[PDB]
Amino acid sequence: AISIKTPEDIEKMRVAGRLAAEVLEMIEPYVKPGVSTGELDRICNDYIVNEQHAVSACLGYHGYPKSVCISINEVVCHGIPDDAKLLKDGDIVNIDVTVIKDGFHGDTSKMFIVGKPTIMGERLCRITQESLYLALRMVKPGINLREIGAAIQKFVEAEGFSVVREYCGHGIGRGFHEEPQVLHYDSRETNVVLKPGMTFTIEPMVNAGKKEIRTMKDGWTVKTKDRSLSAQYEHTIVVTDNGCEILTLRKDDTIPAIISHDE
Ligand SMILES: N=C1N=NC(N)=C1/N=N/c1cccc(C(=O)O)c1
Ligand SMILES: [Co+2]
Ligand SMILES: [Co+2]
Ligand code: NA
C-alpha cells in the first residue's frame, strides 16, 4: 500500500526536503568544540519555526521532547539535545532534521566531525555516507528494495563495520513514516518493486564494532552495546522514470541530485 505522489505532491516534497537540508547547512558554523547540543536544538527550532515557517516532525512524536535528534559517538540514534552535553574535539555527531511544510515531510541527517578528527571516526563516517550513496545509485523503477539492502550490508561488512537491524528507512509524505520499510540489510521478507512517484528515505546506521544496540533508561537514547562508534546519513528521494531524484541534497553532498540510468 505505497502511495504514488502526484507531480504537485512531489513539488511540495521538494520544498520540504530543501528546508530540511537547509537546516543542516545553517547549523554547520555552530557545530564547534564547546557548544551544547541543547543550544544547537534551539537554533534549529528557531530557524524552522521563525524563518522557514515550518514545523519539526520530531517534537511531541511519541512524546519526544526536542526538535531535532542529536547523537554523539557511541549514541546510535535518538539522542536528546541537552544544555549540559558539550561537543568536543574528535566527536562525531549526527543531526537528524525532519520538517513539515505545506503538509509534506522532508527528512535528512548527516554527520559532523568536531574539531580535529579521529581517523577511525572519519573512516566510519565516510563508509556510512558511501553506503548511502551506493544505495541511491541503485534506485530506479523495477529494482527491488531487497537488492538495495543486501548491497548496503555487503559494502559495510567488508569494511569490518556492521549495520543496525532495529531501524530502517521509510516511506514519507503527509506522514513521517509511511510504507514501505527500507531495511539496510538483506531479508527474505523484503519484496518491494520500485515505481516512479514513490518517496522514501535511505538512512543506514553503521557501527564500527558489533551490530547490537541498547536503549538507555531515559527511554530514548540508543547506544552501541559494545560502546563502539556509530554513524548515520539520511536522504529523502523520489523514484523517477529513469532513476531517482534526491530531495534533501546539500552543497556538501558529492552525488548528483538527479540520477539517470537511461542512455
Ligand atoms: N528523526 C528520524 N528520521 N528518520 C526517522 N525514522 C527518525 N525517527 N525519529 C524519531 C524521533 C522521535 C521518536 C522516534 C520513535 O521511534 O519513538 C523516532
Ligand atoms: Co531523519
Ligand atoms: Co528518516
Ligand atoms: Na553515533
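Numbering of chain A is taken from Swiss-Prot, so the residues present carry the numbers 2-264, in order.
For all residues, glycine too, the Cβ spot is worked out from N, Cα and C.
Among the mutagenesis entries in Swiss-Prot is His79 to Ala, noted as: Reduces activity 100000-fold for the Co(2+)-complexed enzyme, but only 2.6-fold for the Mn(2+)-complexed enzyme. A coil conformation is recorded for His79 (mutagenesis position) in the three-state DSSP classification, outside any helix or strand.
Secondary structure at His178 (mutagenesis position), as computed by DSSP, is coil. Look at Swiss-Prot and you will find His79, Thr99, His178 tagged as substrate binding site.
Secondary structure from DSSP puts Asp97 (mutagenesis position) in a beta strand. Among the sequence features in Swiss-Prot, the mutagenesis site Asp97 to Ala, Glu or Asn is noted as follows: Reduces activity 50- to 580-fold depending on the metal ion bound. Binds only one equivalent of the divalent metal cation with affinities identical to the wild-type enzyme.
The divalent metal cation 1 binding site annotation in Swiss-Prot covers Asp97, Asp108, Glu235. Neighbour count (other Cβ atoms within 10 Å of the Cβ, all protein chains): 21 for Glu235 (divalent metal cation 1 binding site).
The feature divalent metal cation 2 binding site is assigned by Swiss-Prot to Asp108, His171, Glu204, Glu235, with experimental evidence given as support. In the three-state DSSP assignment, the secondary structure recorded for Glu235 (divalent metal cation 1 binding site) is strand.
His178 to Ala appears in Swiss-Prot as a published mutagenesis result, with the remark: Reduces activity 9000-fold for the Co(2+)-complexed enzyme. Binds only one equivalent of the divalent metal cation with affinities identical to the wild-type enzyme. For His178 (mutagenesis position), other Cβ atoms within 10 Å of its Cβ number 17.
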Identify, in sequence order, the residues in the chain of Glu204 (divalent metal cation 2 binding site) that are 6 or more apart from it along the sequence and have a CB within less than 8 Å of its CB; answer 'none' if there are none.
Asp108, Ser110, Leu133, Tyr168, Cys169, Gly170, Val183, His185, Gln233, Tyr234, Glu235, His236
With the divalent metal cation 2 site defined by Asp108, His171, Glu204, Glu235, which remaining residues of that chain have Cβ atoms positioned within 8 Å of the Cβ centroid?
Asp97, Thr99, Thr109, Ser110, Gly170, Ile173, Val183, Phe201, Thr202, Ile203, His236, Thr237
Protein Cβ atoms within 10 Å of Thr99 (substrate binding site), excluding its own
27
